[PDB]
Amino acid sequence: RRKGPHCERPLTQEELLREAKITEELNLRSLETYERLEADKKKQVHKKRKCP
Amino acid sequence: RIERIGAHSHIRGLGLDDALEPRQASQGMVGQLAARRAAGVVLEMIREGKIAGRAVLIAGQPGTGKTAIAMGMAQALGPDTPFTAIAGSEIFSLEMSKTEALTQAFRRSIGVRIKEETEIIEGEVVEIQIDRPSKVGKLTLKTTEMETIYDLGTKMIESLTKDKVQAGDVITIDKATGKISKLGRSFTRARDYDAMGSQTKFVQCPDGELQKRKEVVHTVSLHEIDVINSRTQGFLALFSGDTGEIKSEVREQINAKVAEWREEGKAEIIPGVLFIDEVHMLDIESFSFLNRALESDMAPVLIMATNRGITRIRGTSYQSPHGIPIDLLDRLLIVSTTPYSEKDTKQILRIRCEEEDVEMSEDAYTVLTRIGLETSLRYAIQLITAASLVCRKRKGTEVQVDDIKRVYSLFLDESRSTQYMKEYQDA
Ligand SMILES: Nc1ncnc2c1ncn2[C@@H]1O[C@H](COP(=O)(O)OP(=O)(O)O)[C@@H](O)[C@H]1O
């Protein structure tokens, strides 16, 4: 009977959250396009030579 | 380039029309219309080639154009069709039987042509990079229309290095087998001469497409097939004529497999002609074997020259026409060559002297036709070359009558030689 728990930060705003995720859509599309283009322009599946 | 003009080098083919109508003096041959028309009929049946084992016998006087008609048929038949010329005395071998030699002669004029569609790559190498660590590299092939790159494999690099192909080189690559063949050096093949170089033969780069599909054809005779299949020594066709293929599966298997090939469309047939000159040399055994060898479906057509008449058959004491037994004479179609008249002998002499590049006068032609009608046409023909040499020696332009007369007095024919043989002459 000395200690006790705590909790805070009860905030979630419906419309502001919708806006926030509609914005995160930008980051998601940027990540997808960046990954796709980087893969296509760097991998170009192939091999290299040996190091003897 | 330099292949001299033999006795039969003047005829380039039978002087026939589209309807097999012999012309008087066209295409080297002169006169002999009936025998030339028969030769043309048999030649048309040959070029058709749906009947096997047919025999013809060109009989006639000595020196009337029998071998001439044979060479004319050969020329009119041209390549891409086997024509084997053999003297009757050539089959008497010491290492192979007469029947085996005749089977060889027959099967040597039967062609088998395999047509293949192997694709290749033709272009001018621009660069051949290769790194040894298995070594790996690349190649840049250029044609006048496009350029491309190829990643070279292990055996590809091996073959390229063995052939020692370099840049600027025009090469062909059989993609199926990887066989390389360099056709020449392109203008780029210039090695920037600064060292011990002694080759500057350039050629235009290959045109068209890079990876084209052309058609190859491999034509070999049944004789070569059975020879190379006889034993592991697959070079007897050039190594030496040591032969004796047993008539066991070897030849029967060649025949059966060629039949299956013809059926499946791999290589069907191209029949041929066998010109047996002086067939009277063949033996009774040879004739008896031919009797049934002409009955085989793989039997090419044969034409046999004949000078003899009613004379004994070799190897026996049977008197038979042409020196051939009636047994074989029955299968043959006989064509008789007639002797040349005055205007035919004169025209033959004219064509011969114009072929051997010798200008004769109008009286030279007359005296030569006289000599050739009194004596053999062959002697008259041989007189032309001898008469041209005296003219060249005296620095003349065209052979006159005095040169021909000097040559006639200088050289002797058989009749005058016999009439001069008045002494014992070591009989
Ligand atoms: N119709 C012809 N036209 C041109 N030359 C001929 C003709 N007939 C024969 N000859 C010539 O006569 C020469 C000898 O005759 P050849 O043809 O050998 O007859 P054979 O074979 O009967 O001896 C040959 O060199 C040939 O050129």
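Following Swiss-Prot, chain B shows residues 18-150, 156-449, kept in their order.
Looking at the header, which is where the method is noted, we find electron microscopy, 3.2 Å.
Just so it is clear, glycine is given a Cβ too, placed from its N, Cα and C backbone atoms.
What Swiss-Prot lists as ATP binding site is B:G77, B:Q78, B:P79, B:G80, B:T81, B:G82, B:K83, B:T84. For the mutagenesis result B:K83 to M, the note given in Swiss-Prot is No effect on interaction with NOPCHAP1. For the mutagenesis result B:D299 to N, the note given in Swiss-Prot is Abolishes ATPase activity. While the structure shown retains the original residue, Swiss-Prot records the mutagenesis experiment B:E300 to Q with this note: Reduces ATPase activity. Decreases interaction with NOPCHAP1. No effect on formation of RUVBL1-RUVBL2 heteromeric complex.
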Could you work out which of the recorded positions (B:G77, B:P79, B:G80, B:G82, B:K83) has its C-beta surrounded by the smallest number of other C-beta atoms within 10 A?
-> B:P79
B:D299 (mutagenesis position) and B:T81 (ATP binding site), distance between Cα atoms, whole Å = 14
Among the recorded positions B:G77, B:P79, B:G82, B:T84, B:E300, which sit with their Cβ under 8 Å from a Cβ of chain A?
-> none
Other than B:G77, B:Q78, B:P79, B:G80, B:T81, B:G82, B:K83, B:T84, the chain contributes near ATP (Cβ within 8 Å of their centroid) the residues B:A85, B:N329, B:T359
Measuring Cα to Cα, tell me the gap between B:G80 (ATP binding site) and B:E300 (mutagenesis position) in whole angstrom.
-> 13
Check each residue in the chain of B:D299 (mutagenesis position) that is at least six apart in sequence and keep those whose C-beta is under 8 Å from its C-beta; list them in sequence order.
-> B:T84, B:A87, B:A102, B:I103, B:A104, B:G105, B:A327
Take the C-alpha atoms of B:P79 (ATP binding site) and B:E300 (mutagenesis position) and report the distance between them in angstrom, rounded.
-> 11
Taking the Cβ of B:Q78 (ATP binding site) as the centre, count every other Cβ atom within 10 Å, in any protein chain shown.
-> 15
Let me know how many other Cβ atoms fall within 10 Å of the Cβ of B:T84 (ATP binding site).
-> 18
Where among the recorded positions B:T81, B:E300 do you find the Cβ with the fewest other Cβ atoms within 10 Å?
-> B:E300
Look up B:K83 (mutagenesis position) in the DSSP assignment and report helix, strand or coil.
-> helix
